[PDB]
Amino acid sequence: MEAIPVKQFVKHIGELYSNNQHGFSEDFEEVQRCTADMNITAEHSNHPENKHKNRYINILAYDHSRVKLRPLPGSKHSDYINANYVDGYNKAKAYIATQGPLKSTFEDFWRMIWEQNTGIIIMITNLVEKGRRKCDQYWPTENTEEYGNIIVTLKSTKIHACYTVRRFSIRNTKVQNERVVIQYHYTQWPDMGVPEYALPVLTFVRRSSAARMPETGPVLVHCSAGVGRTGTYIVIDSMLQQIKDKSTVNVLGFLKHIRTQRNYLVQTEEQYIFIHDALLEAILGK
Ligand SMILES: CNCCNCC(=O)Nc1cccc(C#Cc2ccc(C(=O)O)c(SCc3ccc(Cl)c(Cl)c3)c2)c1
């Protein structure tokens, strides 16, 4: 569970894939239980005033790492958002891992972006997938929309084969004060089966990560629950940064660490194997 050299990592992937992928299963079972005895509380998440603010009853925001909204003129639970700070490579609180916002949380979502000085949104979901509602549209289709004291204008849209880039101009009405928020939206979701090819995800991760300018707030990352694909993106991004910097990889170690920050980050064994596949392709992209 120490940083493994890229060469050894490649050999370690082989060990994990053998014997009907049992090594991957053991690794993922180890991730699933790592915080079981830590008694990590999520009191604010379970408070009755905040229940309608959670997309899934069981997908909570740990107290110690939750993003707190700056108190709002009045309420006692106006500080709550189902969002957590998550570390990145050599950068504590490099991300805000959050659920896909609800119509009832659009204002909180945009206020958090404003208050956190977030300049990048990573959306790793379609609004609807396999006929199920995954996320609500928190942005205007065209032109301007107001979300509480936050005025949001769509400035531009650039559609690529696997992802869309939307630039927004945001401004707080009741208060620099006019800012650019760039949304990187991954759109390629296989209607049957599972991904498939890591190359488009690798390009999405690299281009969305390179867009992080100094000295801005954390990059907001969301999918539906804000755990599965969110954690997947966070592990890939951090690991590509470790590979470039030190030519080492620590998937298990870094994942077990981020599991203390938000529950269920990298939610399935499939996502866990996907990280390894994506990282192998990046290492090979030489
Ligand atoms: C005993 N059970 C295992 C046996 N079968 C072996 C097996 O599954 N291999 C295997 C081998 C290689 C990859 C996979 C996978 C996967 C997968 C499934 C569902 C989802 C999903 O959409 O949730 C995703 S997310 C992908 C993504 C998209 C965009 C971005 Cl931006 C990001 Cl970051 C991440 C990934 C599975």
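To match Swiss-Prot, the residue numbers of chain A are left as they are there, and the shown ones run 825-898, 901-1001, 1013-1123.
Structure determined by X-ray crystallography, 2.4 Å.
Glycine residues also receive a Cβ, built from the backbone N, Cα and C atoms like all the rest.
Annotated in Swiss-Prot:
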MUTAGEN   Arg958 to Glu  Loss of dimerization; when associated with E-960
MUTAGEN   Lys960 to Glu  Loss of dimerization; when associated with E-958
BINDING   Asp1028, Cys1060, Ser1061, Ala1062, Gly1063, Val1064, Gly1065, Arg1066, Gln1104  substrate binding site
ACT_SITE  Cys1060  active site, phosphocysteine intermediate
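Feature map: annotations from Swiss-Prot on the structure.
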residue : record                 : contacts (Cβ under 8 Å, 6+ apart)
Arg958  : mutagenesis position   : none
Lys960  : mutagenesis position   : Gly926, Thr951, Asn952, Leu953, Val954, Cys1060, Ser1061
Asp1028 : substrate binding site : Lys956
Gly1063 : substrate binding site : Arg879, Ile883, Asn908, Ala909, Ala923, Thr924, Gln925, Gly926, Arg1099
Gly1065 : substrate binding site : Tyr1101, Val1103, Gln1104, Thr1105, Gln1108
Checklist line | Listed recorded positions with Cβ under 6 Å from ligand 1, out of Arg958, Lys960, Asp1028, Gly1063, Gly1065 | finding: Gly1065
Item checked: Endpoint distance, Cα to Cα in Å, for the 2-residue gap that opens after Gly898 and closes at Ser901 -> 5
Next item on the list: For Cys1060 (active site, phosphocysteine intermediate), list the number of other Cβ atoms lying within 10 Å of its Cβ atom.
Entry: 24
Check: How many Å separate the Cα of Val1001 from the Cα of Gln1013, given that the 11 residues between them are not modelled?
Finding: 11
Note to self: I'd like the number of other C-beta atoms within 10 A of the C-beta of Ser1061 (substrate binding site), please.
What the structure shows: 22
Next item on the list: Inside 10 Å of the Cβ of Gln1104 (substrate binding site), count up the other Cβ atoms and send me the figure.
Entry: 20
